[PDB]
Amino acid sequence: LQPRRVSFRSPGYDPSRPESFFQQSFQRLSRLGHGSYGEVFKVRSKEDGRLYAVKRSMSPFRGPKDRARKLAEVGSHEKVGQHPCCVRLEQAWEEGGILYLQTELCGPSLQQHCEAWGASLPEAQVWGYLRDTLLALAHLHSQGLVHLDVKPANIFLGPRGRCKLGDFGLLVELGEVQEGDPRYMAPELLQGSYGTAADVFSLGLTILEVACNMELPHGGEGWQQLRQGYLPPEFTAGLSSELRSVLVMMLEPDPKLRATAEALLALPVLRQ
Ligand SMILES: CN(C)C(=O)c1ccc(-c2cnc3c(-c4ccc(F)c5[nH]ncc45)c(N)c(=O)[nH]c3c2)cc1
């Protein structure tokens, strides 16, 4: 069984040894995460000795559609291309029905960071993370790409207080869609209206969660409250008027009237 490269366009590996290309070309350092998606390892390459993060799928390909669904994340990484605020894909391959993606190594997810601090984040960090993810979203939306899964778990920290948007498994190209996280779902997604506006709403709820340390409702009464155009009165009080103002713009229920990422980045408060 041989590793096949995956794209939409190996010195330490001896093709005669039984160990996988993953186990022969890399040094596993630590397991970053495991879920139904598979595992994510912090690895150092046995070739160049740089730090990367490798994600492998859990089970072998169940069928053609399951294979196509998994390989689409690689296509999504390529359409995004090179951007400072996007997790770069280095290479992807498949071996034995398992899909392997090798990205640059980042810091903790914004979710892990907030968990560690266990309180709200100070607004200085929030504005930086808002600006970085808005820069990512503006880069995606300028190419008719919609992320559809903006949330703390899919934003990853960078050095000196930067962060990068990641996990492009749900990304779609306007011109086919999977179930997003309902906690961060834009209201128009419920009635089949998909578009770049949806990413702006998801970021606003992302920012509302990290800046207020509040957990988002999966559904029901509270879910409706966050989607009527008023921020929740208890949690909003700590925020500044400018932040409260921008969150209201991002959380506008109507996608036709919702500020775009380009419009946001052009506001005074979101300066360089
Ligand atoms: C309880 N628990 C275990 C968790 O909460 C949890 C779960 C997962 C992760 C995680 C996931 N992934 C990565 C990736 C990553 C890899 C491959 C890809 F194809 C990617 N696309 N976008 C990004 C990535 C990195 N690069 C990176 O630095 N750290 C990561 C950390 C962190 C914490």
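Residue numbering for chain A follows Swiss-Prot, covering 77-85, 94-259, 265-361 in order.
Determination method: X-ray crystallography, 2.1 Å.
Backbone N, Cα and C atoms are what each Cβ position is placed from, and that goes for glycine too.
Quick look at what Swiss-Prot lists:
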ACT_SITE  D233  active site, proton acceptor
BINDING   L116, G117, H118, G119, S120, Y121, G122, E123, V124, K139  ATP binding site
BINDING   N238, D251  Mg(2+) 1 binding site
BINDING   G253  Mg(2+) 2 binding site
MUTAGEN   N238 to A  Loss of kinase activity
MUTAGEN   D251 to A  Loss of kinase activity
(message) Please give the ATP site's span as the largest CA-CA distance among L116, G117, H118, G119, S120, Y121, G122, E123, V124, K139, to the nearest whole angstrom.
(response) 14
(request) Write out, in the order they occur in the sequence, the residues of the chain not among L116, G117, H118, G119, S120, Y121, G122, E123, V124, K139 that have a C-beta within 8 Å of the mean position of the C-beta atoms of the recorded ATP site. (result) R140, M142
(request) Could you tell me, to the nearest whole Å, how far the Cα of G259 is from the Cα of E265, given 5 unmodelled residues between them? (result) 10
(request) Tell me whether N238 (mutagenesis position) sits in a helix, a strand or coil according to DSSP. (result) helix
(message) For a Cβ distance below 6 Å to any atom of ligand 1, name the recorded positions from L116, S120, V124, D233, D251, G253 that qualify, or say none.
(response) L116, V124, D251
(request) Could you measure between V124 (ATP binding site) and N238 (mutagenesis position) for me? Cα positions, answer in whole angstrom. (result) 13
(message) For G122, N238, listed as recorded positions, tell me which one has the smallest number of other Cβ atoms within 10 Å.
(response) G122
(request) Give me the non-local Cβ neighbours of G253 (Mg(2+) 2 binding site): same chain, 6+ apart in sequence, Cβ-Cβ under 8 Å, ordered along the sequence. (result) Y121, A156, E157, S160, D233
(request) Work through the recorded positions one by one (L116, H118, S120, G122, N238) and name whichever has its CA nearest to the CA of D251 (mutagenesis position). (result) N238
(request) Fill in the CA-CA distance, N238 (mutagenesis position) to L116 (ATP binding site), as an integer in Å. (result) 13
